[PDB]
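Here is the structure we will look at, set down as structure tokens.
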Amino acid sequence: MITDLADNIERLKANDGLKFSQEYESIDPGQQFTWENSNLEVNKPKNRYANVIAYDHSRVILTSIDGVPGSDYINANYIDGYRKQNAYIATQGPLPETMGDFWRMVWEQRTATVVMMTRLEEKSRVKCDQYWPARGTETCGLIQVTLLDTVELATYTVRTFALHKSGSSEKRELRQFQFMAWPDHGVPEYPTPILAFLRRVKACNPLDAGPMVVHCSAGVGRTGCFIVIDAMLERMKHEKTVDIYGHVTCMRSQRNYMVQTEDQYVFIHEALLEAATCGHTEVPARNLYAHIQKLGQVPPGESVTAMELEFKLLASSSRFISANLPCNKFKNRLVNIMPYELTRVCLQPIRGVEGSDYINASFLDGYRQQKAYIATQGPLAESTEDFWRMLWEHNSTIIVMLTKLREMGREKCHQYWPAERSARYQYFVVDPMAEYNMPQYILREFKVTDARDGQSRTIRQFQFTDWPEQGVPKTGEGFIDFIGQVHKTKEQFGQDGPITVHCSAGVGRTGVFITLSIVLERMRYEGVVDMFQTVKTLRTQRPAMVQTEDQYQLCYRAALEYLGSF
């Protein structure tokens, strides 16, 4: 169904995207509805937007609070899922006065998962009101809400609550997943991040849970996307097919404008095409050994190993204007590797210095935070000043070097740091303070001072020296320890900036470092490993992360290693 889907997407996308527009504007459930309850004088203040109501036939009705008019109303509607009516609940971002009603719907519908598709504030405008306690427990109407734990990751946050309805002994658990990676304007660049989010929500929604309640601002746009994508994912899994037009049409028959923009309709097509193309490449940790075993074999209709094809599929799946500027020609070590405009690390210009805002480096997202790493080439004599400028400007106080200064008779990296006496690079005077030479790596400490104001910081450089000049490490044991030292030292000294990582071109050895940094910790906290999605994602931030298949294989070997060390 992949080729079909991709093909269908091709004609709709053709000619300024004419047929997509025609198809989208054609969505029509063909029914006449009513919403008296939404328009009752008593209920109007309960609607976030007067033009976003709930159809009477599909609305989620709250049990009535006898003697209190309008008490059965909330702006929300049931939404059909794959092969099951009313599988979800689409609702608006609660208002201060509907907070108790919202939690009451959660209790009554036996909901175990809340999906928030918005930030509380976007573009300085209020999209939703915070309806959960920032700490401890609060009472919203008849429901006691206790915040138990919060886990903030790069693209989303998970809050775990305990619920109690006053007047009863029962205690329930509620998990809120808030997606933080949707752009202020338009839809997301790639579907990988939302696809991953969808995956986690599903893994954590218990088997006996009532309908998940999904919401954004009006509870029609982003909410509609998450729901239609989740339903279609469940379908292509059981039927290897997909009917986006039909489902959106069914959604609209249950609620106000589900999937409210044409661009959202396209994003939905793109997201499901990638899901069908990549499949689910995640494996539980306890199955890592077995998985690696199979990756070493040749699949049925294939010629090479499953491992080689997986890596090869990482490729198969001009934002280089600055890097290609004539004034920056000699600021690139290996010209086949240049930073994407979107994620290039920019520097403050210097009058009279052409391209003074350029350095061959990219911002890469980590497990718990975005821009947690700066992937860059081994500094050149020509870019050494720019390198130190970049570290101060972007507050990076942890440097990771993955090569020797020279290997195989050629320079891999220029010695951009002072060894004996102090040295100044632009406005920064760097004093060498300590150098610890260990069996497999070196740790150097530097005092860096801004001569303009006398402010200083301590910069720590970790240089792994045991990487074979040809090939890759055999076990990855020493490298794993190295990864732990770097991050332990960062947390220890409370350094909050990004970690700058470099090798030759900042994509190969640097790719293994960052890939493992993410994967090894996620395996520790989530019990799963998804090498493919990790590298696929890093590659949207800098080209060629994890350059060769043997480096990719080492990533798997090292994860297995770490797994056994538990």
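Throughout, chain A uses Swiss-Prot numbering, with the displayed residues spanning 1333-1649, 1654-1902 in order.
So this one's X-ray crystallography, 2.0 Å, going by the header.
For all residues, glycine too, the Cβ spot is worked out from N, Cα and C.
Database features, via Swiss-Prot:
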type: DOMAIN; residues: 1352-1607; note: domain 'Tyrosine-protein phosphatase 1'
type: BINDING; residues: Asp1516, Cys1548, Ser1549, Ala1550, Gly1551, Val1552, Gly1553, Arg1554, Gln1592; note: substrate binding site
type: MUTAGEN; residues: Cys1548 to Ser; note: Loss of activity
type: ACT_SITE; residues: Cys1548; note: active site, phosphocysteine intermediate
type: ACT_SITE; residues: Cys1839; note: active site, phosphocysteine intermediate
Subject >> Cα-to-Cα distance of termini bounding the 4-residue gap, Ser1649 and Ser1654, in Å >> reply: 17
Original post:
About how far apart, in whole Å, are the alpha carbons (Cα) of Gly1553 (substrate binding site) and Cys1839 (active site, phosphocysteine intermediate)?
Top reply: 43
Original post:
What does DSSP call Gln1592 (substrate binding site) in the simple three-state scheme?
Top reply: coil
Subject >> Residues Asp1516, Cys1548, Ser1549, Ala1550, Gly1551, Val1552, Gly1553, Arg1554, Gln1592 binding substrate per the record - widest CA separation, whole Å >> reply: 16
Subject >> Intrachain C-beta neighbours of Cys1839 (active site, phosphocysteine intermediate), sequence separation six or more, cut-off 8 angstroms >> reply: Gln1713, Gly1714, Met1737, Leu1738, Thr1739, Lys1748, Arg1845, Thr1846
Original post:
Taking the Cα atoms as reference points, how far is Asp1516 (substrate binding site) from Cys1548 (mutagenesis position) in Å?
Top reply: 13
Subject >> Cβ neighbours of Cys1548 (mutagenesis position) where a neighbour is any other Cβ within 10 Å >> reply: 27
